[PDB]
Amino acid sequence: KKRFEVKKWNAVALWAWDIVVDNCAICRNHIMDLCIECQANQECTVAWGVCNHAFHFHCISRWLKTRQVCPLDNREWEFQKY
Amino acid sequence: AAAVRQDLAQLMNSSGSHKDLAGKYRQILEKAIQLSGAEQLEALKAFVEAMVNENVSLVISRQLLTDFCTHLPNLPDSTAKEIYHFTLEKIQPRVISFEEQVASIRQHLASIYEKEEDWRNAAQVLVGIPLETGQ
Amino acid sequence: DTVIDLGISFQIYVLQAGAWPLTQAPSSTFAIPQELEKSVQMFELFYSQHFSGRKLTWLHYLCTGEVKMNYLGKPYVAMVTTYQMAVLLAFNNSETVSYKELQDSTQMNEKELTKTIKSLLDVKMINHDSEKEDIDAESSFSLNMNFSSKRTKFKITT
Ligand SMILES: [Zn+2]
Ligand SMILES: [Zn+2]
Ligand SMILES: [Zn+2]
């Protein structure tokens, strides 16, 4: 219909989660909060895994001293990012 | 003698291959906004319907769209809410092209809803802005 | 239920943001071409209806496509990136355009636009009559349809 039309378009897109992490699964507080332990009695940051699950650093530290697996996917835990 | 209809038909039926002299009678048209009451509302609805149209190239429609958006708050709020809703629905088929326009329109509509002490509508309007799922 | 005519043969590569090294690191404000906006809207609707809770970030610097010339002597079909396609689509108004028109239409950054212009000059798709292609205000590009292609694919990829 036009003078220089378009026939084909090979698009490339990246998909990502709308909300990656919003609360530590252990302490149930927000991932930017004081991990419920530092909240009651005091630096609190995030500690990701190889599954990219992003629990609280202190919460995952307390969890790892008893269980060797990730709380969510129940797989062997390996540290990544901080 | 109803020459506005003839002018409108000629303008949309026009090819507009030059585009260099459009500025003069678009600036002339810009100051021609005040058409009293319902006539103004119908004229603005027709204008936004004609500019939303697919055939219009996306090089001048955006600029006059933002200019019309900034001219919009001068209108009374009672009709401003209606025309904001109407242009939101008219731009809904093509949102990815007009993202600045929908963002500004929703911000203004949420503001005028908040000034009416209507928190639910203002919050829902502000929600519609794509801040993560947006190009 | 309603007939959907995209007007474009659409093929997409949807990739994980975390796994792939590609990212939207550049701040390019590339305005989408109007012909293929229906494709992106339909695919966004399909992705929303299919995968819940995800979002799409289209890598406009990695998607290519074919533009067909058929009434200018049938010079086969060219294959160019979307950056190199927005300028060609803006060239539909007339044979010669200015830098201001391309800036207002493609809405690309200065660096990306200059890269696209240089790549087009390598193709000799568009040209400048004189040596005034440097940083100025005129930038009067023009078509060079007389230098027709020799092959058909003309598959530039580097
Ligand atoms: Zn925690
Ligand atoms: Zn803590
Ligand atoms: Zn895990």
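All chain A residue numbers match Swiss-Prot; in order, they span 19-60, 67-106.
Quick check of the header: electron microscopy, 3.0 Å.
Here the Cβ of each residue, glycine as well, is placed from N, Cα and C on the backbone.
Listed in sequence order, the residues of the same chain lying 6 or more apart from A:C45 (Zn(2+) 1 binding site) and placing their CB within less than 8 Å of its CB are A:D51, A:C53, A:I54, A:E55, A:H80, A:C83. Annotation source Swiss-Prot lists Zn(2+) 1 binding site at A:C42, A:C45, A:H80, A:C83.
Record note (Swiss-Prot) on the mutagenesis of A:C53 to A: Strong reduction in ligase activity; when associated with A-56.
Long-range Cβ proximity for A:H82 (Zn(2+) 2 binding site), meaning a same-chain Cβ under 8 A and a gap of 6 or more residues, is found for A:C53, A:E55, A:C56, A:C68. When secondary structure is read from DSSP and collapsed to three states, A:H82 (Zn(2+) 2 binding site) falls in the helix class. Annotated Zn(2+) 2 binding site per Swiss-Prot: A:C53, A:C56, A:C68, A:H82, in sequence order.
Just so you know, the Cβ of A:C56 (mutagenesis position) picks up 17 other Cβ atoms within 10 Å once every protein chain is counted. DSSP assigns A:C56 (mutagenesis position) to a helix in the three-state reduction. Experimental mutagenesis at this site is recorded by Swiss-Prot as A:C56 to A, annotated: Strong reduction in ligase activity; when associated with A-53.
While the structure shown retains the original residue, Swiss-Prot records the mutagenesis experiment A:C75 to A with this note: Strong reduction in ligase activity; when associated with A-77. Around the Cβ of A:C75 (mutagenesis position), the same chain contributes A:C94, A:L96, A:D97, A:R99, each under 8 angstroms and 6 or more positions distant in sequence.
Sequence annotations record features per position, and here Swiss-Prot assigns Zn(2+) 3 binding site to A:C75, A:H77, A:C94, A:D97 based on experimental evidence.
A:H77 to A appears in Swiss-Prot as a mutagenesis experiment; the accompanying note says: Strong reduction in ligase activity; when associated with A-75. Proximity of A:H77 (mutagenesis position) to non-local residues of its own chain (separation of 6 or more, Cβ distance below 8 Å) is seen for A:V39, A:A43, A:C94, A:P95, A:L96, A:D97, given in sequence order.
Quoting Swiss-Prot on the mutagenesis of A:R91 to E: Impairs UBE2R2 activation by neddylated Cul2-RING(FEM1C) complex. A coil conformation is recorded for A:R91 (mutagenesis position) in the three-state DSSP classification, outside any helix or strand. Remark: A:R91 (mutagenesis position) has no non-local neighbours by Cβ distance under 8 Å and separation of at least 6 in sequence.
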Cβ packing number for A:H80 (Zn(2+) 1 binding site), 10 Å threshold: 28
DSSP-derived structure type at A:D97 (Zn(2+) 3 binding site), helix or strand or else coil: coil
Annotated recorded positions A:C45, A:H80, A:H82, A:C83, A:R91, A:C94, filtered by Cβ under 6 Å to ligand 1: A:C45, A:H80, A:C83
Binding-site residues listed as A:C42, A:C68, least Cβ neighbours within 10 Å: A:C68
The one of A:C53, A:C94 whose CB sees the fewest other CB atoms within 10 Å, among these recorded positions: A:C94
Cβ-based isolation winner (fewest other Cβ atoms within 10 Å) among the binding-site residues A:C83, A:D97: A:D97
